[PDB]
Amino acid sequence: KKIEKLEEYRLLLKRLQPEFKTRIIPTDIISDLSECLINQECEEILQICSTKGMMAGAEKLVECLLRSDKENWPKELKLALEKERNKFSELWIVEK
């Protein structure tokens, strides 16, 4: 369970997709995530939090997270909601 664990992080993004789309503010977790993610989709997601809604922006933000191959990106998730202090931090099963 070395890389397999991070392999989990990816499938996990897909797994708590609904809990993400609902509780995630894509304008917030993006701050922690953008440290691993690229501005192009980061800024797009920020546009859709507006145009479509936070949920849709989050939905867009998930698919984008999956494209990143950092170590930190799925941790930016829990890290984000610890920083915002949101519920999602608890149910998300990432490092620490």
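We number chain A the same way Swiss-Prot does; the residues here are 95-190, in that order.
Technique stated in the header: solution NMR.
Every residue gets a Cβ built from N, Cα and C, even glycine.
The following features are taken from Swiss-Prot:
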| type | residues | note |
| --- | --- | --- |
| MUTAGEN | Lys154 to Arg | Reduction of ubiquitination. Reduction of INFB induction |
| MUTAGEN | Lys164 to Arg | Reduction of ubiquitination. Reduction of INFB induction |
| MUTAGEN | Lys181 to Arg | Little or no effect on ubiquitination of the 2 CARD domains |
| MUTAGEN | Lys190 to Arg | Little or no effect on ubiquitination of the 2 CARD domains |
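Working note on the mutagenesis positions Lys154, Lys164, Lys181, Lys190: by count of other C-beta atoms within 10 Å of each C-beta, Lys154 ranks first. Each residue contributes its Cα atom, and for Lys190 (mutagenesis position) and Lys181 (mutagenesis position) those atoms are 16 Å apart. Counting in whole angstrom, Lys154 (mutagenesis position) lies 18 from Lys164 (mutagenesis position) by their C-alpha atoms. Rounded to a whole value, the Cα-Cα separation of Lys164 (mutagenesis position) and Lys181 (mutagenesis position) is 24 Å.
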